[PDB]
2 protein chains.
Amino acid sequence: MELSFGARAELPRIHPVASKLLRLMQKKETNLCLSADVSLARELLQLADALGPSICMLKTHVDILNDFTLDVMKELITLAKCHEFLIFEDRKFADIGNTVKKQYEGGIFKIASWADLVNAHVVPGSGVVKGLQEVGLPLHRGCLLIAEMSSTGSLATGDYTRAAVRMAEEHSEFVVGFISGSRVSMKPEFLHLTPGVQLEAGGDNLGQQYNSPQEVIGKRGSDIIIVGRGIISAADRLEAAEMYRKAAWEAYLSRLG
Amino acid sequence: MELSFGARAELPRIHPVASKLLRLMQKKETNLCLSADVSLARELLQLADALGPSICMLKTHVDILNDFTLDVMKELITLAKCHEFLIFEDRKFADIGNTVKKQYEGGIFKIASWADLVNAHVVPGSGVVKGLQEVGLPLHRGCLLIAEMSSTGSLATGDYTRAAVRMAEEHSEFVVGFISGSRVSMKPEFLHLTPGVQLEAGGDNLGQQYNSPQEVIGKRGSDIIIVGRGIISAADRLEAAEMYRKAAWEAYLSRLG
Ligand SMILES: O=c1ccn([C@@H]2O[C@H](COP(=O)(O)O)[C@@H](O)[C@H]2O)c(=O)[nH]1
Ligand SMILES: O=c1ccn([C@@H]2O[C@H](COP(=O)(O)O)[C@@H](O)[C@H]2O)c(=O)[nH]1
Ligand code: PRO
Ligand code: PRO
């Protein structure tokens, strides 16, 4: 009884941000999230423009952008609207509720003003979600909970992963899914986004581990691949994005049957 | 065989940042860390100047500072040098090693350029520490690992806390201690810093829980109290800081015997 992305977009309990995402995934035949891990605004925007048609989502780390301004994020929103992708700031909020509400709305970055999606670690308990939702619910935003991590020695396993799923399922007005290595929720209203993805086997020298799009979408039942260096370090980032898009999309179609 | 802060500053395996901190704690009779949770640079600097003599450490969240510039952090360093306290940026690095190294050195904040101490969640595995230490070791910085949290539903318990202690004890060239609710390491070279502290019982409406300085320093064996709203929300922040300093210092003296 697995539903297409387009049908999941219409589920009764779907969050509007999840619905928008699932509809553009189906329309564009993409379940690829670009991890735009660059330090230059011009490179971020040139990647967003060229790869926009190939991606369902662009994931930022704006705290590594040497020339961040709010006007850069206005230009990124123009490209997201044009090419139809969501903006996901990978901030990993991980503090008490009272602190993360200020980190989400305020400071230099004003993340809530431009990010469709953010994510949170569940280690502080559900106050982290309650704090974010104070800002995010009025701004019609969504949140992903980090249920598993791709890195060597990850402690996001067993009862920790189960706690993340329970926390998501109890804050479904704001939480739209997970960062995970696999399907962790049986509820089709939740998105599964998986980092640690490359076409070739291996990892990096600081604990990153890679699995293929076929493994994580096809066998492990995730929805979306998050890809950084597999695209960003390639010479032709557009062709690299197209190879990742086709891999993730076909793995999804094959699983759907 | 408990040693004074001044004697712990001389331990063979002490990190130089921990030694500097322990010496100024002993000199100034303070084991209070101010949590300077304000949105205005002028309020941050006015608190740092007035409360500097009362504190061993000033903890920042620079991502909530509406008017952050690197020149604000230069002014904060001038006050830290004058009054003798360390600067601790409570960034909660919580990503794969390759990402956190860029978040620590780069972007708008250039955290490593001004923060004596930062902290990390252990959930990604030890790559988070390896990534930070690539930047922090050359800059002679230190790191705290988050072994426990003060908030309701915290998952930083049991085997998670034990994993944080093992990770600290295996990266002792860079890791100088813990954010914890209690003594979690038996090794006196490690600092224990405890947030969730107020003189009065209670909490907040977003999962914060408070314990007293006497409870966390005296009974639970921590070294340093981290205090935000108990000071910041008071009318006279200097007198509030002095009440917290005297509470934490006497609890330490009584335990030392
Ligand atoms: O468990 C996780 C959570 C997040 N990321 C993020 O996903 C991207 C992976 O990049 P890459 O290894 O594909 O270059 C990075 O931005 C990293 O911070 C992971 O790699 N693993
Ligand atoms: O387990 C933890 C870790 C960190 N903090 C931080 O310590 C301060 C506590 O502030 P307050 O509750 O004393 O105002 C805040 O900056 C918060 O982010 C906690 O409260 N609890
Ligand atoms: O792990 C493997 O053997 C295959 C080869 C490419 C990616 N996955
Ligand atoms: O918990 C209690 O009862 C005491 C009263 C002040 C703070 N601790």
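Each position is counted from 1, following the chain as shown.
The deposited model was determined using X-ray crystallography, 1.0 Å.
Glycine residues also receive a Cβ, built from the backbone N, Cα and C atoms like all the rest.
Residues or ranges marked as orotidine 5'-phosphate binding site in Swiss-Prot (evidence: experimental evidence): B:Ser35, B:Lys59, B:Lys92, B:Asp95, B:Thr99, B:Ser150, B:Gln208, B:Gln209, B:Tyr210, B:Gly228, B:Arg229. B:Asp90 to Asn (Swiss-Prot position 312) appears in Swiss-Prot as a mutagenesis experiment; the accompanying note says: Loss of OMPdecase activity. Positions annotated as active site, for OMPdecase activity by Swiss-Prot, on the basis of experimental evidence: B:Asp90, B:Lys92, B:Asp95.
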Out of B:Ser35, B:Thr99, B:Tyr210, B:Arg229, the binding-site residues in the record, which is closest to B:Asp90 (mutagenesis position) when you go by Cα distance? B:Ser35
Just the number: how many Å between the Cα atoms of B:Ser35 (orotidine 5'-phosphate binding site) and B:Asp95 (active site, for OMPdecase activity)? 23
With the Cβ under 6 Å from ligand 1 as the test, give me the qualifying entries from the recorded positions B:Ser35, B:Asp90, B:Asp95, B:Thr99, B:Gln208, B:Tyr210. B:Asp95, B:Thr99
If the criterion is a C-beta within less than 6 angstroms of any ligand 2 atom, which of the binding-site residues B:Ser35, B:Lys92, B:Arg229 pass it? List them in sequence order. B:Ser35, B:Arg229
For B:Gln208 (orotidine 5'-phosphate binding site), what residues in its own chain, 6 or more apart in sequence, show a Cβ-Cβ distance under 8 Å? B:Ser150, B:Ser151, B:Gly196
Residues that sit under 8 angstroms from B:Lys92 (orotidine 5'-phosphate binding site) by C-beta distance, when 6+ apart in the chain: B:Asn119, B:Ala120, B:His121, B:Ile146
Of B:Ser35, B:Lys92, B:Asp95, B:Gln208, the recorded positions whose C-beta sits under 8 angstroms from some chain A C-beta are B:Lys92, B:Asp95, B:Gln208
Per DSSP, three-state class assigned to B:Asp95 (active site, for OMPdecase activity): coil
Secondary-structure category, per DSSP, in which B:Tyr210 (orotidine 5'-phosphate binding site) falls: strand
Among B:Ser35, B:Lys59, B:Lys92, B:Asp95, B:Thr99, B:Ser150, B:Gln208, B:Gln209, B:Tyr210, B:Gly228, B:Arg229, the record's orotidine 5'-phosphate-binding residues, the widest C-alpha separation in angstrom comes to 33
Quick one, of the binding-site residues B:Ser35, B:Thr99, which Cβ has the fewest other Cβ within 10 Å? B:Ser35
Near B:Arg229 (orotidine 5'-phosphate binding site), how many other Cβ atoms are within 10 Å of its Cβ? 15
Around B:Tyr210 (orotidine 5'-phosphate binding site), which residues of its chain at least 6 apart sit with Cβ under 8 Å of its Cβ? B:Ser150, B:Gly196, B:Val197, B:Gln198, B:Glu200, B:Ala201, B:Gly202, B:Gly203, B:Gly230
Round to the nearest Å and give the CA-to-CA distance linking B:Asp95 (active site, for OMPdecase activity) with B:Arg229 (orotidine 5'-phosphate binding site). 28
